[PDB]
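Peer 1: Quick one: this structure, given as structure tokens, is what I'll be asking you about.
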There are 6 protein chains.
Amino acid sequence: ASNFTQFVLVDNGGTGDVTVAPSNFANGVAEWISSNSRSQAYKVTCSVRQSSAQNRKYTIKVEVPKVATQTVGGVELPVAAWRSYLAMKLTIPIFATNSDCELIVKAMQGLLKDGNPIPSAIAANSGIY
Amino acid sequence: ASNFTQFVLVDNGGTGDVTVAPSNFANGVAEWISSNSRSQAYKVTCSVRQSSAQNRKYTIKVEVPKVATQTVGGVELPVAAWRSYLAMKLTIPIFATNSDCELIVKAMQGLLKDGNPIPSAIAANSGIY
Amino acid sequence: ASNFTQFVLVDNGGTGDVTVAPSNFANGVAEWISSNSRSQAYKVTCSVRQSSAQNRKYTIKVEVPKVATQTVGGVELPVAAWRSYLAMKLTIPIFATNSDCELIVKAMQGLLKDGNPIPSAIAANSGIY
Amino acid sequence: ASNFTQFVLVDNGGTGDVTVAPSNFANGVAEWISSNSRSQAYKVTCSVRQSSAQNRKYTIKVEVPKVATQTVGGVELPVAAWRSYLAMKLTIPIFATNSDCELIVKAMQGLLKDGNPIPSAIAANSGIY
Amino acid sequence: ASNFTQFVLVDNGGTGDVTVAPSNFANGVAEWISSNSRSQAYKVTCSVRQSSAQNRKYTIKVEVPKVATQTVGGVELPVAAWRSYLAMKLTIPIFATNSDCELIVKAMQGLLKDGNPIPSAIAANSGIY
Amino acid sequence: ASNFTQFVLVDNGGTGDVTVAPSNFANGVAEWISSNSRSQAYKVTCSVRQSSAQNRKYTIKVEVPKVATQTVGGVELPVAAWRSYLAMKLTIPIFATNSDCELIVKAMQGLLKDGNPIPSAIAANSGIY
RNA sequence: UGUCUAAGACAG
RNA sequence: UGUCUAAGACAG
RNA sequence: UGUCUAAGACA
RNA sequence: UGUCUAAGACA
């Protein structure tokens, strides 16, 4: 209905939340960044296109800063040591109804819900065991 | 512990939930599938690799099917009308602390939380505008 | 005396039990078939032969059908939607005594006993994990 | 959760029981080995793979040794006089539900249940008659 | 019996011990890491395979962090300056009984017991003299 | 001081102990052997090298034999039925403090301490699961 | 790197 | 990198 | 589809 | 040693 708005990316219960806001719409790709230097910010981008005859495809990217021992506003090199990148690609058949899509979103939420396998592994620098 | 446990992939309040369970770990790829014919099952796979000398990369995949009954050769078989695919690559630097990773997980959770931009667009067959 | 008798292949309480009976013994190959439409029957075959100077070799095979009705042109027939195939080869040296053989059989029964790894993986459309 | 655990391969009351434990899982091939001299150990291996578009295939193997002492040049070693080899292939279509699989397993257990044809022939160094 | 559990790697008498816990079981290789960023953690991995016809071989690896002047959670480069690596390879003939193996373990313990030559040399940045 | 001293490699409480002593230091490789015929002796060797411009590498080896009496040409000779080999490479950065090294030694000691995962698996001819 | 018959070897 | 019929693929 | 010393092989 | 429609097959 007009969803390109600011939102809470990292929720720490009001006090200490990381908020992300619209920062670019070039080429139809929506971008959101936290209030930092681009080298230390949280960034989120998203776009959809019909990847093929039968499928539509969402491409979502997220960049999370390494905070431990960080120096706010400083020049931290090498860049690859201070940043994590998430790249999501959601392929959805053109036959999926709004309902079908609502379930796909739920599957994604369940996948990452706190306490489940995957998020528990990532959050502990671990694999599956 | 052991993080290789079953979990509810799609939550619909107790009943109607889509729960998925450990099914394979061959070749270092942890697999979870729902209780159905291998042809109609929901599937989730996860794996971690030391992608670089200073990087670790998680590869996660989810397969949400649209079940159906197809008649092949006059006989009916349990099949999937089509499948939706979620593929995410997560690259975390080896210098990332546990708290640093907890931050990445929170970000992904925040990203897909009901009400926020992206999950809203996806659930309505729409882009961000 | 005879061991080419009918037996219970699948036990489901008292009723719902699949029984298979002797049907053919051509070429030293014993064959058992469940009743009714040969097309939807369970099949078991067995044979032994001196595979070499010091070895005897058993060849056991089992076919479990997926009962169904095929309709083509309005004509319907009792068929098997598909079949699951089991084939085992058992090599036993000529030095094995009756005791040694009784042990080999216990090993086979243990391998498929309820609760153990292999039978549990199969019954859940899974592998080892 | 895990099904790559140790189990009782041969049951002989409470004592005299052969137990086999996880030892290796390279190349998607699960392997169990009984304790003591690897040379006189029982071995079990298992694996699954998509054998075709509509079929998955299991490969189970078991080795039962004939414990003995080899003496050569006055030096003696724990060896296996000989080994009995079991090898089974199980093909299951992707349309099989959990129920269908549970049935296939019951068929296998029935095939080797005490008293029935096949297990009795094997345990008596015999064929069908 | 089920040994993949957490244990004390560096014992400093309760207070100040370094504990290591299961963190991965991909490919059958057991991994244990301390609670740190992977760049600063203690890591232990282990696996066994039959290296040849007559031998089994254990491969054990350990990574110990350089702690003096360390900055917890910081990005320390070059990696090679802040880490020590131990790589053990234990070859055992298939004729070794549990007893034989128990003695091999004792030999390893004696080799590293406090006060003996080897550990005394390593602990003093020395060679043998 | 002089760290080149004899020590008890295998401890069995005063009596039955396997003690090994300095035997050679030719070519910079310190050797210790038990008091037996060179053919049945336990052997331990150690050496240190400045492997890199910023690294030092220790190479340690232990040979545990299985003594036996073989009859060759009608005559009996003291021999080893087989040998077990332990080979470990330890790489420590030149920036490692004495306390840093004491940490590495403690880790290796903790690794092989009775009751812990690895020594337990080894002593039982088993893997970690 | 990996393997062994093991401070010397072999197949990268 | 991208795509799919999806841990395996194809066109860089 | 088969054999052996068996996840490697040999036809 | 392997695949399938399975005691017949196909490499």
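Residue numbering for chain E follows Swiss-Prot; the residues present correspond to positions 2-130, in that order.
We read in the header that X-ray crystallography, 2.8 Å was used to get this structure.
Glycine is no exception: its Cβ is also placed from the backbone N, Cα and C atoms.
Below are the features I grabbed from Swiss-Prot:
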- E:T46 to A: Loss of repression of replicase translation. 80% loss of binding to the operator RNA in vivo (MUTAGEN)
- E:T60 to S: Loss of repression of replicase. 20% loss of binding to the operator RNA in vivo (MUTAGEN)
- E:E77 to A: No effect on the organization of the T=3 capsid, but with a loss of thermal stability. No effect on infectivity (MUTAGEN)
- E:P79 to A: No effect on the organization of the T=3 capsid, but with a loss of thermal stability. Complete loss of infectivity (MUTAGEN)
- E:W83 to R: Complete loss of viral assembly (MUTAGEN)
Peer 1: Write down the Cα-Cα distance for E:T46 (mutagenesis position) and E:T60 (mutagenesis position), rounded and given in Å.
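Peer 2: Answer for this pair: 8 Å between alpha carbons.
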Peer 1: Please report how many Å separate the Cα atom of E:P79 (mutagenesis position) from that of E:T46 (mutagenesis position), as a whole number.
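Peer 2: For E:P79 (mutagenesis position) versus E:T46 (mutagenesis position), the Cα atoms are 23 Å apart.
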Peer 1: Please give me the CB contact count at 10 A for E:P79 (mutagenesis position), counting all chains in the structure.
Peer 2: 9
Peer 1: Using Cα coordinates, what distance in whole Å links E:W83 (mutagenesis position) and E:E77 (mutagenesis position)?
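Peer 2: The separation of the Cα atoms works out to 7 Å.
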Peer 1: E:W83 (mutagenesis position) has how many other Cβ neighbours within 10 Å of its own Cβ?
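Peer 2: That number is 20.
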Peer 1: Near E:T46 (mutagenesis position), how many other Cβ atoms are within 10 Å of its Cβ?
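Peer 2: Neighbour count, Cβ to Cβ under the 10 Å cut-off: 17.
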Peer 1: Against chain F, with Cβ pairs under 8 Å, which of the mutagenesis positions E:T60, E:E77, E:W83 show up? Give them in sequence order, please.
Peer 2: E:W83
Peer 1: Compute the C-alpha separation of E:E77 (mutagenesis position) from E:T46 (mutagenesis position), stating it in Å without decimals.
Peer 2: 23
Peer 1: Here are some mutagenesis positions: E:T60, E:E77. Which one has the most Cβ atoms within 10 Å of its Cβ?
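Peer 2: The residue with the densest Cβ neighbourhood is E:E77.
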